[PDB]
Amino acid sequence: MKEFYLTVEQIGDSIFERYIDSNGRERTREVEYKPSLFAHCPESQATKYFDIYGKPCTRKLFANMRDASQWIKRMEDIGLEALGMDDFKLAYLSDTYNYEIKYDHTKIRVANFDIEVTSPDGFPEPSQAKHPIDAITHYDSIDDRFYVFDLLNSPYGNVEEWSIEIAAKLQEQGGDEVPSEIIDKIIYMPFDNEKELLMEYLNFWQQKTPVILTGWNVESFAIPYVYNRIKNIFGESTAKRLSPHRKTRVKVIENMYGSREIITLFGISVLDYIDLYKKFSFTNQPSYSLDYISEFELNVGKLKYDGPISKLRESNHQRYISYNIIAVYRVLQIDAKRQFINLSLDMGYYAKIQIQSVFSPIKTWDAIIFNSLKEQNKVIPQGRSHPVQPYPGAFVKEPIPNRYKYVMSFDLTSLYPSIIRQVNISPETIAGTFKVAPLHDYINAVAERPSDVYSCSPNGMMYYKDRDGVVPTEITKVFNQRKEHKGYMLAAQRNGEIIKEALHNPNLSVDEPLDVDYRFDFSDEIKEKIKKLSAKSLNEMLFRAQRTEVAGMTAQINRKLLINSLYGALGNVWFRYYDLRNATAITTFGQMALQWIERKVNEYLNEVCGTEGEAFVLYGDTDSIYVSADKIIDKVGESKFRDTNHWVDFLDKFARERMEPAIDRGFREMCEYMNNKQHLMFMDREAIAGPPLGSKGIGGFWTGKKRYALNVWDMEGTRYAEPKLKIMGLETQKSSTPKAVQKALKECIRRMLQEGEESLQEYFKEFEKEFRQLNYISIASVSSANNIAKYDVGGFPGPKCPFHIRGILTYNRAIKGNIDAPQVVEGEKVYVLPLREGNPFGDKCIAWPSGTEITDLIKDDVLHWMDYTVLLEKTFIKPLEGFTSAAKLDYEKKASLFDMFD
DNA sequence: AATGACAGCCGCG
DNA sequence: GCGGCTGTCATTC
């Protein structure tokens, strides 16, 4: 087996590495790594090393990392560049694994854990770990077992042991409904006292020290807690045992509102699933509780237990422990689906970095380029420090608020990475600059052509066309790799077809599968064995095919991720290859591109429609343009179409056959104009929207930049059975909006786009007529309560007190002096309802804990005093008018016309 | 980032 | 008594 690393750390002058060896054993070693760095040297001094600028460098080998560091400070002092990889861990890795890392995840220990802490006085702060750890469930990937540690006695109660039998039973039979798939993988361990528990858990941790440490919120609660808990009860000494190198640091991070500390365990890679999810799920969620996310992903969350959590251990210790077991399992299921732990490993080993550095694009790319240049005996630039200066972004067309019956959109392919390749932008391919004309000038092609020797950008930058830069080369390398593994896609999948096709008539014999790699499309030169196959073959020849075929999907998706994160690093001052001029070159060029094609499209459609100066592109944005098909559908007449699907195809054909060509023609012109190194500006029809043929629907509308809704029928070739609404930017998409209301608003938008004015008006009247019968929770708006105290002045609203926070105050006053009432905690979200003047709460509104019913101590009055009128007006009506006004509809009959003036 | 609820502040017999 | 702004607090893209 080819050896691969697990974790690497630098402690002093030595590197500590944990790795899987030739025989698959987990080993660990200390290495007095001797790093090498480079300095510029005179021409005479012949060497094999050169910097990305072609200048000669001499390799300086140091006695130990300390010296290398000190040397860099010195050089820095004097003012001379110190070249080479300053992050020795990365160099050590690159040196020790001078090849393509092939890792066997089966040998990598991935732990998934969660603990429980009974705390009667509020959230158990991890920085203090005041209360005992009541329970711990720790799942190990190597053993595929859940190890449970149950504390049977604590100052908060003495409970009985947990029953695996009771746990497996059904809810109705008084069970916990712990899945049968894990019911056998549970190892229970009850403890008489906490000290015995923590001590045995620490031992357990030494026998099975995690390589990858995950869980949910584990790095901001579980680890810090267990760390400080053991620290206080035994001493920082024994607490350090949590780290395989007994070295730990307390990192303190200051966020949006405050600050929180987290523990760094040298020798372990912490991949908190909440961060994993947040970074790779690519989806904004109203809440990140494991409960919400699990429900969303797995369609099921966590045991609906009764009573508060603080008293759940005492009241029902049975449930309490099972609740902890299933909490761990859930994350494991979510990962079983999303596969983020594996995606991380895959990306880490490809870039040869610490697996946790997956969260940093800067670090990921820095390594990817370092290793690439090192193979060519080139030396990376010294990371320079730059001033965070803002810079020009993308261009967003100000759209004319209105309805748009027919719309067709086109997107540019990976604009930024493409622009970097087309123009050939890189820190070392900068040729020079040139007199810059106003951007509009270049968009209309009236400004003087920049140059005829160098590739240019509308911002004034010129790049060499001869040599390919370091950056564009790496992205292309990645771009290619993508289509390389996606070439292995239909080479193990699409090919796994001669297997399911030959599976209908399996010859009767006892033969084994044709043991040969599938990655490559099988041929009749060896795979000729089609019928000779039996039943245990064909059926086995589509496991491997599909087993690896998917493995490709991991590479393709990961390549997409680096490709999309590259611009990220590039426009970031801490990046080794950042350059304000290049960052601007990229965005400015894009600015031009989108508005250039906008011009071209408008010119084309106007000519082919025989009109003059008609604006066909109604809205542009970064890399998308939306065209109004109205004029096109009219050149035929809606009457000439059989049904809806009829004009959809018409448009699809028109776009592909007439527009696509016009567009590419236009961009080639632009590439020549800027004398770019390569034409890579590609645009594809994306969506086709409009109303059902013969309906009174308006098809779509725009409120303003980034705010629209379209009734789409075909998306990039894929035609939907039922039209899907594409809504970007409106209330219907904000969690702050009451559920029942996002519902109604969605229905409103729908009836507007597909049914028409009269329909909307009908639904409006009905919704408003049954508003008062809706459940008080579904009609309340939700908000995040930050800095509650900030505006608290004796339980009353201070100056400039936000409406929802002022609501919190009225609630605090309403329950002040009754510990049995749910507390509104800082940072958390709260439900908010208005209250009709003269209410016993003394204020205009009242808020309470989100996701929960309001305490019955005030429930009956809040229900009697809530202001339905105001509630409706502010949450429902106001936003609706925002849509209808734009689309020129009325959601109510008899509305004067002179409203839309002044 | 830009679009939007609330807050108080100015302005005009 | 309530349009015109600028200053918070929020939310999603």
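Placed from the backbone N, Cα and C atoms, the Cβ positions cover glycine too.
The 10 Å shell around the Cβ of A:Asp411 (Mg(2+) 3 binding site) contains 18 further Cβ atoms across the protein chains shown. As annotated by Swiss-Prot, Mg(2+) 3 binding site applies to A:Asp411, A:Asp623.
If you look up Swiss-Prot, you'll see A:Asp411, A:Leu412, A:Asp623 marked as Mg(2+) 4 binding site. Under the DSSP three-state reduction, A:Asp411 (Mg(2+) 3 binding site) is assigned to strand.
As annotated by Swiss-Prot, substrate binding site applies to A:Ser414, A:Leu415, A:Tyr416, A:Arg482, A:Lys560. Counting every protein chain shown, the number of other Cβ atoms lying within 10 Å of the Cβ of A:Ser414 (substrate binding site) is 20.
For the published mutagenesis A:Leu415 to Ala or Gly, Swiss-Prot gives the following note: Decreases base selectivity by several hundred fold.
For A:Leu415 to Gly or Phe, Swiss-Prot lists a mutagenesis experiment annotated as follows: Increased misinsertion, increased mismatch extension and inefficient proofreading. If you draw a 10 Å sphere around the CB of A:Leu415 (mutagenesis position), it holds 25 other CB atoms from the protein chains shown.
The secondary structure of A:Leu561 (mutagenesis position), as reduced to three states from DSSP, is helical. For the mutagenesis result A:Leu561 to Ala, the note given in Swiss-Prot is No effect on the ability to recognize damaged DNA. Increase in probability of nucleotide incorporation.
What Swiss-Prot says about the mutagenesis result for A:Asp621 to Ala is this: Drastic decrease in the efficiency of incorporation of dGMP. A strand conformation is recorded for A:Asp621 (mutagenesis position) in the three-state DSSP classification.
What Swiss-Prot says about the mutagenesis result for A:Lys706 to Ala is this: Almost complete loss of polymerase activity. The Cβ of A:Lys706 (mutagenesis position) lies under 8 Å from the Cβ of A:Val396, A:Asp621, A:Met728, A:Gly729, each on the same chain and at least six residues away in sequence. In the three-state DSSP scheme, A:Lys706 (mutagenesis position) falls into the coil class.
Long-range Cβ contacts of A:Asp714 (mutagenesis position) within its own chain (separation 6+, distance under 8 Å): A:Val648, A:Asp652, A:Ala687, A:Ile688, A:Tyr720. Quoted from Swiss-Prot, the note on mutagenesis experiment A:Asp714 to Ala is: Complete loss of viral replication.
Over all protein chains present, the Cβ of A:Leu561 (mutagenesis position) has 20 other Cβ atoms lying within 10 Å. With respect to A:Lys560 (substrate binding site), the closest of these recorded positions in Cα terms is A:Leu415, chosen from A:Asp411, A:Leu412, A:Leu415, A:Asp623. Secondary structure at A:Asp714 (mutagenesis position), taken from DSSP and collapsed to helix, strand or coil, is strand. Considering only the binding-site residues A:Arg482, A:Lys560, the Cβ with the fewest other Cβ atoms within 10 Å is that of A:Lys560. The Cβ neighbour count for A:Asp623 (Mg(2+) 3 binding site), using a 10 Å radius and every protein chain shown, is 20. All chains included, 23 other C-beta atoms sit within 10 angstroms of the C-beta of A:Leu412 (Mg(2+) 4 binding site). The Cβ of A:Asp621 (mutagenesis position) has 18 neighbouring Cβ atoms from other residues within 10 Å, across all protein chains displayed. A:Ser414 (substrate binding site) sits 8 Å from A:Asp623 (Mg(2+) 3 binding site), taking the Cα positions as reference. Using a 10 Å Cβ-Cβ cutoff, A:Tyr416 (substrate binding site) registers 24 neighbours. A:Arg482 (substrate binding site) and A:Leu561 (mutagenesis position) are 10 Å apart (CA-CA, integer value).
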